[PDB]
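Asks: One structure, as structure tokens, below. Some questions next.
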Amino acid sequence: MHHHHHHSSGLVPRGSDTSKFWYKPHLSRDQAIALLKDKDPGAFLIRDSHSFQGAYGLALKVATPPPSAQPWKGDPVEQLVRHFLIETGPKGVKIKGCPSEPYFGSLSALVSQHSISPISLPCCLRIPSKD
């Protein structure tokens, strides 16, 4: 090294805060797809739902959502992007679409449960920051 400064200009980062990586409630459907069309199947984002108050729109880029995927008639990536909504009631949050999923409460709860129990998600949910 040319010089040796005392280590006081270095910070200790850990970065377990991944919420801002996926949570952005200001995006609409097309905007969500706009991100996901550059994302590999498994990645998601949580936005707010315009449909119901107190719902979060979960946009998931899946591998393939058809029963066969041979008869195709849809828009390629836009149909590979699935939209579900996490509705928080007095109980908590759960993803509308699945009748076998419990009420977690916090988004981080279901986010961390991603690769443990992908219930509502057809594809094992993956965090952009953590996989």
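Indices start at 1 and increase along the chain as displayed.
Every residue, even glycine, has its Cβ placed from backbone N, Cα and C.
Found this in Swiss-Prot, in case it helps:
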type	residues	note
DOMAIN	22-129	domain 'SH2'
MUTAGEN	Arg47 to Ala (Swiss-Prot position 1165)	Does not affect affinity for PtdIns(3,4,5)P3. Reduced affinity for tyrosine-phosphorylated peptide
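Describe the structural context of each listed feature in the structure shown, including burial, neighbouring residues and relevant distances.
Replies: Helix, strand and coil counts from DSSP across the domain 'SH2' (22-129) read 20 helix, 25 strand, 63 coil.
Annotation for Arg47 (mutagenesis position): spatial neighbours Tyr23, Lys24, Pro25, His26, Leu27, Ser28, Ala32, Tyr56, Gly57, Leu58, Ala59, criterion Cβ-Cβ under 8 Å with sequence separation of six or more.
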